[PDB]
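Please read the structure below before turning to the comments.
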Amino acid sequence: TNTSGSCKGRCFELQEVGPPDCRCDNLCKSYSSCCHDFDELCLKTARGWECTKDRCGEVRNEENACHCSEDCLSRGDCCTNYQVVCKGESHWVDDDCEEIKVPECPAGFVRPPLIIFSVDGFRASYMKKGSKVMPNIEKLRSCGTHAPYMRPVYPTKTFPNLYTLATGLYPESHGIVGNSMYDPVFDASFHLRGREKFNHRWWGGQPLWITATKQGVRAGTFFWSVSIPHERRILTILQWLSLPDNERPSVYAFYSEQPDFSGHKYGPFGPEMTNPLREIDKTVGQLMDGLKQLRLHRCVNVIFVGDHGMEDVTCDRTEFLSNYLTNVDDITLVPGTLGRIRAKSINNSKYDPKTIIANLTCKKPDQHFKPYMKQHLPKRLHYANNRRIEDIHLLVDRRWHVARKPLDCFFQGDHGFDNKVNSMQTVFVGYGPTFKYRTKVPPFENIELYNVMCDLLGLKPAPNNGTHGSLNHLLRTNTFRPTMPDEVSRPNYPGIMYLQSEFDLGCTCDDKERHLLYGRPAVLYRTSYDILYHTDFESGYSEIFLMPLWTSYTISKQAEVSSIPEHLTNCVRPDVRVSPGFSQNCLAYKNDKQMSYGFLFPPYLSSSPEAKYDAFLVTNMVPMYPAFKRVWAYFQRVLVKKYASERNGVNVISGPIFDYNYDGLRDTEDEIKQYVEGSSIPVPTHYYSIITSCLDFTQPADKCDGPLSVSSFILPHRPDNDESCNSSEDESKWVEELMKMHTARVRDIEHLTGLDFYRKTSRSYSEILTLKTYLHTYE
Ligand SMILES: *[C@@H]1O[C@H](CO)[C@@H](O[C@@H]2O[C@H](CO)[C@@H](O[C@@H]3O[C@H](CO[C@H]4O[C@H](CO[C@H]5O[C@H](CO)[C@@H](O)[C@H](O)[C@@H]5O[C@H]5O[C@H](CO)[C@@H](O)[C@H](O)[C@@H]5O)[C@@H](O)[C@H](O[C@H]5O[C@H](CO)[C@@H](O)[C@H](O)[C@@H]5O[C@H]5O[C@H](CO)[C@@H](O)[C@H](O)[C@@H]5O)[C@@H]4O)[C@@H](O)[C@H](O[C@H]4O[C@H](CO)[C@@H](O)[C@H](O)[C@@H]4O)[C@@H]3O)[C@H](O)[C@H]2NC(C)=O)[C@H](O)[C@H]1NC(C)=O
Ligand SMILES: CC(=O)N1CCc2nc(NC3Cc4ccccc4C3)ncc2C1
Ligand SMILES: *[C@@H]1O[C@H](CO)[C@@H](O)[C@H](O)[C@H]1NC(C)=O
Ligand SMILES: [Cl-]
Ligand SMILES: [Zn+2]
Ligand SMILES: [Zn+2]
Ligand SMILES: [Zn+2]
């Protein structure tokens, strides 16, 4: 810890120095390890950040913050407006857009550098609403590649999102699950302010700067000390870009605390928000003028990205737990835009999580939060598989806060809500030689950017949650060539091999090209399964799970909906293609006083009364709680036809999911913790459906030319409907709302089932990857 060393010729050095030697890098202040003369040498402020006519051609002065002398360009330390003020050049923003067909890099550069320009709390709508006061940002957006919005991860907080951006991982995977955290194993607490956040034990996965370095690509600093002004951060980046070939980094990051800091105080659209936006734009202009005078403005790839948005949240819109609970002082609450509940540690044996959940469940007619046990949270959130995530979670309504008591105005804005909320959406602009020219791309999730960033730098990405190749349509070149995964298990195609009389399943029945549009799903794990054909549907029957892994069927715009005849209500027929030993039985359901069953292919949509008998095959049967049957029957009887009629037919792929450890991955048979009473029949934790049709709705789903359109859900298989506060009413008043909350990507279903969809289409694989990452938000 020898502070007696000097920073002379070491200001913002890139090589990290360990003890005893003192540091001169930007993180030295944060770790309290700077050399005595760091602030004096490295953080000059004299005469500001802009050149003036009088300073042009000046004699170099060490005291100045930046220089206006003739040697400044070669030294890489001019003020960013030098050539404009002194050499009569124009500002980058005043030039017309010229396509960058190839990188125009100075000799010596191996690849175009990447500059990640990150802005905190920069909401998607600021692009259009603030465009008139942001001309530099408007030029980047209009002449580069932009998305109308980028979806952040849940929680829509800073640390979980910036760390997702760096790693391509969900917060539950990288460990930064919140701005405030408590690890029970460490018995320590992570906070926005404190020295505990500096410990490396909290930060999982592999961030971009580590990915780069491990592959021999030099990485600049991503985290900046708060005391370093934005102008100095920009000048430091430009100085590093002026270094010799063998020392020059290829990846850089800038960070701005704004517009977030002002957003919290004045709300997202507070009149006070114009100044911070003008400021961020001025900083962009400085970077761009700075790159132009270094002849790098047509060589560097720039990413303008946000971490989350900002909502209108006041203290009048606060919900108090003291209005629901008796023991509010006996609980710890992570409050605000989300809620995480923990018991207070000492002499609190009467603490019951079930009582806290029951007392927070549908108590006020206009209640502005909903409690959940973390494993019951919508799967799309990926917010469960981490010990730092408390079991009790409160999903708070947009514009609302949760607090313990009136004890605990100042703020007009906040963020942290569900990542599907409009106000939480952020920005994405890609500008440079590798991005497309004047191109708009569809919205995407920030988990996807890490792979793009690796691709832009020629790196092999570490394993992450992005879908590599899903964002190829953003790039002019340097595209990753994705390949479909190899199918592990081949299917069996059984014929009639069993006699009806061989089946003693305790079942009774008064029975005396079109449906698989995109090829069969590929099974990517080792298992035994049969493909079963029928007039109205096709399935992939699992011998181990004793039910289909998938069921595929097409419903045309004009399909007729029929009812289950009175005499077929309890009909279950044996399937002569599957062994009685590899079949389910009715006696297990009769003996399970809490479990009933349902069917994957809906009997309501049979093409004829004769065809309807196939829907009652024991091989189309799945276990279902009576409460869930209310949801499933309404989906099958009413909603599938509604979608077919609205989308000009639909192709449906339904099936079970098993995720007992809530890690978002397919369970192995040993991970299943519930079976139908005294049977080998596993109980699914969820049920899915993938509903596909033609993007061009003038074309029927079964005769589609061009892109596809999809919507999917992962419904929780619950023994009650406590999640839905109106569940006592008719299903037409609550089932659809439930389903919209549990909307999913095809990719989320793929991880949970070990299946690979859309293997046989007329579309490019890159386009199919984009389709698999699509989330239908209803927002
Ligand atoms: C989102 O994408 C994620 C990434 O792919 C998916 O998460 C992965 O899931 C799998 C399966 O669950 C899991 O695999 C297991 O790994 C076990 C060992 O785990 C430790 O090591 C890995 C790898 O470390 C390497 O990488 C890191 C940087 O990322 C580096 O620091 C290491 O030094 C090491 O380097 C080597 O690789 C890198 C490239 O990655 C090279 O650059 C380098 O040169 C080296 O070659 C770590 O990632 C794990 O990290 C977890 O734990 C630490 C400490 O607690 C946390 O800080 C960290 O945040 C992370 O925590 C999260 O995951 C754990 C589970 O791992 C959760 O419990 C937790 O709640 C968090 O969610 C570990 O330190 C291995 O034993 C195991 O083996 C089993 O299966 C095999 C069959 O293959 C059997 O033979 C065995 O008997 C075992 O049963 C298995 O391979 C990955 O570890 C996990 N990765 C991460 C980052 O979480 C995720 O599923 C996906 N999400 C969805 C929904 O799809
Ligand atoms: C002052 C303040 O609120 N914080 C929290 C976030 C932060 N982030 C960065 N760099 C970021 C980290 C990162 C991660 C990915 C991509 C770009 C960047 C720049 N630097 C400092 C700070 C400090
Ligand atoms: C739950 O509500 C009941 C009835 O209002 C009350 O008796 C009980 O103490 C409450 N429990 C908690 C833990 O808040
Ligand atoms: Cl938090
Ligand atoms: Zn933030
Ligand atoms: Zn904030
Ligand atoms: Zn699992």
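Since chain A takes its numbers from Swiss-Prot, the residues it shows come out as 52-459, 468-571, 618-884.
Per the header of the entry, the method used was X-ray crystallography, 2.4 Å.
In case you wondered, yes, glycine gets a Cβ from its N, Cα and C as well.
Among the features that Swiss-Prot reports, domain 'SMB 1' is placed at 54-97, with the record citing sequence analysis.
Here Swiss-Prot flags 98-142 as domain 'SMB 2'. Across the range of the domain 'SMB 2' (98-142), the DSSP-based residue counts are 11 helix, 3 strand, 31 coil.
According to Swiss-Prot, the mutagenesis experiment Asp171 to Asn carries this note: Abolishes lysophospholipase D activity. Within 10 Å of the C-beta of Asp171 (mutagenesis position) we count 22 further C-beta atoms, all protein chains included.
Among the mutagenesis experiments that Swiss-Prot reports, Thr209 to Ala is described with the note: Abolishes lysophospholipase D activity. If you take the C-beta of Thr209 (mutagenesis position) and look for same-chain residues 6 or more apart in sequence within under 8 angstroms, you find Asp171, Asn230, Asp311, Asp358, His359.
In Swiss-Prot, a mutagenesis experiment is listed as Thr209 to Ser, annotated with the note 15% of wild-type lysophospholipase D activity.
Sequence-distant contacts of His474 (1-tetradecanoyl-sn-glycerol 3-phosphate binding site), defined by Cβ-Cβ distance under 8 angstroms and a gap of at least six in the same chain, are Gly172, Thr207, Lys208, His359, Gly360, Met361, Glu362, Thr388, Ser482, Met483. Positions annotated as 1-tetradecanoyl-sn-glycerol 3-phosphate binding site by Swiss-Prot, on the basis of similarity to another entry: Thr209, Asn230, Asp311, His474.
Annotation comment: Swiss-Prot describes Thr209 as active site, nucleophile.
Its Cβ taken as reference, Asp311 (mutagenesis position) is surrounded by 22 other Cβ atoms within 10 Å in the chains shown. Swiss-Prot gives this note for the published mutagenesis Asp311 to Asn: Abolishes lysophospholipase D activity.
Other C-beta atoms found within 10 angstroms of the C-beta of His315 (mutagenesis position) number 18, with every protein chain shown included. For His315 to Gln, Swiss-Prot lists a mutagenesis experiment annotated as follows: 20% of wild-type lysophospholipase D activity.
Listed in Swiss-Prot is the mutagenesis experiment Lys430 to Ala, annotated as follows: Impaired secretion. No effect on lysophospholipase activity. Note: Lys430 (mutagenesis position) has non-local neighbours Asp764, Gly769, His791, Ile819, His847, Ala849, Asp853, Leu857, i.e. same-chain residues 6+ apart with C-beta under 8 A of its own C-beta.
Spanning the residues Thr209, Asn230, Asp311, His474 that the record associates with binding 1-tetradecanoyl-sn-glycerol 3-phosphate, the maximal Cα-Cα distance equals 14 Å. Residues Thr209, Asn230, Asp311, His474 make up the record's 1-tetradecanoyl-sn-glycerol 3-phosphate site, and a Cβ search at 8 Å around their centroid adds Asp171, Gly172, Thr207, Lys208, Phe210, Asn212, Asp358, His359, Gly475 from the same chain.
Beyond its flanks by at least six residues, the domain 'SMB 2' (98-142) meets 282-283, 285-286, 289-290, 292-294, 336-338, 340-341, 343-345 of its own chain at Cβ-Cβ distances under 8 Å. Secondary structure from DSSP puts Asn230 (1-tetradecanoyl-sn-glycerol 3-phosphate binding site) in coil.
Every protein chain considered, the tally of other Cβ atoms within 10 Å of the Cβ of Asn230 (1-tetradecanoyl-sn-glycerol 3-phosphate binding site) stands at 17. Unbuilt region (8 residues) between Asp459 and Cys468. Cα separation across the gap: 13 Å. Taking a Cβ distance under 6 Å to any atom of ligand 6 as the criterion, the recorded positions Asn230, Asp311, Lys430 reduce to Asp311.
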